[PDB]
Amino acid sequence: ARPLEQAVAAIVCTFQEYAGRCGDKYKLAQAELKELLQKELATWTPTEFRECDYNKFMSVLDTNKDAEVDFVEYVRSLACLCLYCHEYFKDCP
Amino acid sequence: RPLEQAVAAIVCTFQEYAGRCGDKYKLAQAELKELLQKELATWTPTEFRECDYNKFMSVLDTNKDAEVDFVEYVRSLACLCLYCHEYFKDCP
């Protein structure tokens, strides 16, 4: 398949793997979102000038572990992690 | 860890289009439409999401110059999942 097709299918596969464990298959607890980021993006780490934002982001996931997130908010979390951990965005003001 | 490469690929596609000219952190809605149509060419809406899909695509055409940042581009990919991926068939 085309590269973005494979990628977006994989973003949905990972969501199904976690959200589909039990309960509402369209929801993740933030605790499960943090688990998913930690295991599935284990090697992603903030770029040189984004440590503080990244640390605040991860901090907010712990403090609201029981709040739920839907798929669109899961994808948003992925996007934020790109802003903090992908070199393309290092100069993004 | 397949999610790593998938998320890396979402950035790569953004950079290909946003890198054409001007601000490398922005796309115009016309560019976003072009990207979704080309790069997800085989993805089509599920039976009961065709109205929503067609509405979404047509909105891009009514303000072709508006800027989309990376987070909004990723939100658009999430919308296309809701409309085109059978996992979301029961999703309100």
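In order, the residues displayed for chain B correspond to 3-94 in Swiss-Prot numbering, which applies throughout.
The deposited model was determined using X-ray crystallography, 1.5 Å.
The backbone N, Cα and C atoms fix where each Cβ goes, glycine too.
Listed in Swiss-Prot:
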- B:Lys28, B:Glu33: Ca(2+) 1 binding site (BINDING)
- B:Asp63, B:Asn65, B:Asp67, B:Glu69, B:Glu74: Ca(2+) 2 binding site (BINDING)
- B:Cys81 to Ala: Increases affinity for calcium; when associated with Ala-99 (MUTAGEN)
- B:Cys83, B:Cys86, B:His87, B:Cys93: Zn(2+) binding site (BINDING)
Reduced DSSP assignment, B:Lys28 (Ca(2+) 1 binding site): strand
Three-state secondary structure, which DSSP defines for B:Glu69 (Ca(2+) 2 binding site): strand
Neighbour-count leader, CB within 10 A, binding-site residues: B:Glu33, B:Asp63, B:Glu69, B:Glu74: B:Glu33
Binding-site residues: B:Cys83, B:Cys86, B:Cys93 - member with fewest neighbouring CB atoms within 10 Å: B:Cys93
Interface-proximal binding-site residues, chain A, C-beta separation under 8 A, candidates B:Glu74, B:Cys83, B:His87: B:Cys83, B:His87
Residue from B:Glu69, B:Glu74, B:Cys81 whose C-alpha is spatially nearest that of B:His87 (Zn(2+) binding site), among the recorded positions: B:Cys81
Which of B:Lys28, B:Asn65, B:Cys81, B:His87, the listed recorded positions, has fewest other Cβ atoms within 10 Å: B:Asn65
Secondary structure of B:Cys81 (mutagenesis position) (DSSP, helix/strand/coil): helix
B:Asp67 (Ca(2+) 2 binding site): tally of other CB atoms within 10 A of its CB: 8
B:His87 (Zn(2+) binding site) in three-state DSSP notation: coil
Cα-to-Cα gap, B:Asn65 (Ca(2+) 2 binding site) vs B:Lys28 (Ca(2+) 1 binding site), nearest whole Å: 15
Rounded distance in angstrom between the Cα atoms of B:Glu69 (Ca(2+) 2 binding site) and B:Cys83 (Zn(2+) binding site): 22
